[PDB]
Amino acid sequence: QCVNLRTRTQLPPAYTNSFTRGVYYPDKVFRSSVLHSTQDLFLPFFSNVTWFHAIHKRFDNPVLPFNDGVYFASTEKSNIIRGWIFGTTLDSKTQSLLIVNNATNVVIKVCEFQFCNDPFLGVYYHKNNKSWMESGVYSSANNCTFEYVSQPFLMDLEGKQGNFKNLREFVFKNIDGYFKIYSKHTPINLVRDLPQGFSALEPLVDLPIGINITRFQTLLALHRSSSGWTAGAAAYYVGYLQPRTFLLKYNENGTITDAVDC
Amino acid sequence: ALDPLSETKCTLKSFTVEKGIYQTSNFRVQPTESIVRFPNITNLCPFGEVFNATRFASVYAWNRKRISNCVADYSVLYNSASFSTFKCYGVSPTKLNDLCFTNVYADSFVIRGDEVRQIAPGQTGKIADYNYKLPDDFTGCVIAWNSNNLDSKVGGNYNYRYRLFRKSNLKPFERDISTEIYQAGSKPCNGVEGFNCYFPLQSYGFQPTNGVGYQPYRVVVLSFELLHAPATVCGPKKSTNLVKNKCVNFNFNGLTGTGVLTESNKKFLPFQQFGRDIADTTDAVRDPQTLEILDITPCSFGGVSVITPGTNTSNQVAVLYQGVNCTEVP
Amino acid sequence: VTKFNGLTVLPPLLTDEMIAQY
């Protein structure tokens, strides 16, 4: 479990642009036809994000820092990217996070997992009773405290064609020993890497973990029939948060309509 | 405090009042009830696994169960009336029902009846020095149970043992299952019975006709841990009914105020609890039990004015409650 | 031409009907 992959190629960090997206609800307070300002960790307008791209002989999975917070947009159709993992040194000396989903639940386990050199989510048992189920990024787990079971989700794995008609945005932040997860699913008519518009992010997951996070990694789905595994494509972007100051406009129903950077 | 005419004299500091209108004090409707609302007490915590257990172990092979991310119901434990000893130090368990800690540990073992004093910090002897000890800062609360009809067997329960010796003084909260041999002099034991070497493991003689010091007593230690991590386990709480159209007190999960509660025509999102105005004032709150929002409107207040002519003519006065409806004055 | 913490607004003595008669 120490040898590298057969399709592990590296890519130079190309860049792109993010027009207006990267705003969320700062609190759980209802407002109506107001113009409220706030000072929290947001994404800067008209900044750059690190565009990554993998194919079904390139395994584009680098290791990136997590100093303040990283904005995700996992826009994919056959759902190759499963989940994400966080840690400090990626070993069993300290605690690390693990978020994976297996088509019936999302699994959040934080233990001292002994990862590989280049860890990957391995799928086996392709003989019978498939149902696109998950069937190892770790080897051991001991001396841990927290485990979470959240609301389930839906999946599909067959190949799609054409342009991209779905958005899966994510942003994480580690303050006060907590862990916040924001997401939004919107249909699009996308002729680019990132769409243009305005949509807000809603809070779903809240965990009182209390861990330090410095680096992270991204997990994909790989089939086979620690090197002989067939990889898939990927299309995700990586940004960084900064303590900016934003304006927020609310309507009569209580939804964010427009935002202005200061 | 007798006449509104005489109340005017106490503010003007004079015994003669001329013609005019004067403000004396303020009016405020006092609250009657106190509404306490809180969410449900679901996601209960498995306390029957260590208190109402069927299986158990010895004094040195004690298991460990992790208790976190649940609700700590100590109300039925304090009023159980089915256990032998419940004594602990400093913090009484009758006020611990509404607190929150980080981690909770509970053990499971059976000790003798004459060895009940050894489960204490600073105690020496047979069980505390050779099997299992507690540190001096133990602020938990122990609990025991007689098992003369549960773990007792005729002929003798020789499936469980307890140590009679150990090499030295053990560190507190140690789980030692191994079978090392005690040496006393300069003669090594070499893993076999020899000179100055005694077998610590002694089997139990549990019998229904045993004495008070030979009966099985299921004792469970319970410890409380305060860590710099945020608290995950908490105690329960009780709410009351909901009263409308009355200036009452508010006791929600994260809000405290005073006002009336009427029906609101607004729409709230499921990712937010309450709402606020443009001047950081609360106007709508959601009930944590049932999904319905209630409007927050303050009960009536205002100044009191006294209309009177001069005191050299008459003494009749008129009382004007500014902005107050006189369905609420009497 | 287009509260909560002890704030009140007193009405004027002359209304808008009696000003228009003047």
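Note that chain A carries Swiss-Prot numbering, so the residues on display, from first to last, are 14-69, 77-155, 158-247, 255-291.
The backbone N, Cα and C atoms fix where each Cβ goes, and this holds for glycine too.
For reference, Swiss-Prot has these:
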VARIANT   A:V83 to A  In strain: Omicron/XBB.1.5, Omicron/EG.5.1
MUTAGEN   A:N121 to Q  Partial loss of biliverdin affinity
VARIANT   A:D138 to Y  In strain: Gamma/P.1
VARIANT   A:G142 to D  In strain: Kappa/B.1.617.1, Omicron/BA.2, Omicron/BA.2.12.1, Omicron/BA.2.75, Omicron/BA.4, Omicron/BA.5, Omicron/BQ.1.1, Omicron/XBB.1.5, Omicron/EG.5.1
VARIANT   A:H146 to Q  In strain: Omicron/XBB.1.5, Omicron/EG.5.1
VARIANT   A:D215 to G  In strain: Beta/B.1.351
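Annotated features, which come from Swiss-Prot, shown on the structure.
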residue : record               : DSSP class
A:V83   : variant position     : coil
A:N121  : mutagenesis position : strand
A:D138  : variant position     : coil
A:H146  : variant position     : coil
A:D215  : variant position     : coil
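A simple way to gauge crowding: the CB of A:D215 (variant position) has 16 other CB atoms within 10 angstroms, across all the protein chains here. Of all the recorded positions in the list A:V83, A:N121, A:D138, A:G142, A:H146, the shortest Cα-Cα distance to A:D215 (variant position) is found for A:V83.
The two recorded residues, A:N121 (mutagenesis position) and A:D138 (variant position), have Cα atoms 20 Å apart. Between the CA atoms of A:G142 (variant position) and A:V83 (variant position) there is a gap of 19 Å, rounded to the nearest whole number. Counting every protein chain shown, 10 other Cβ atoms lie within 10 Å of the Cβ of A:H146 (variant position). Its Cβ taken as reference, A:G142 (variant position) is surrounded by 16 other Cβ atoms within 10 Å in the chains shown.
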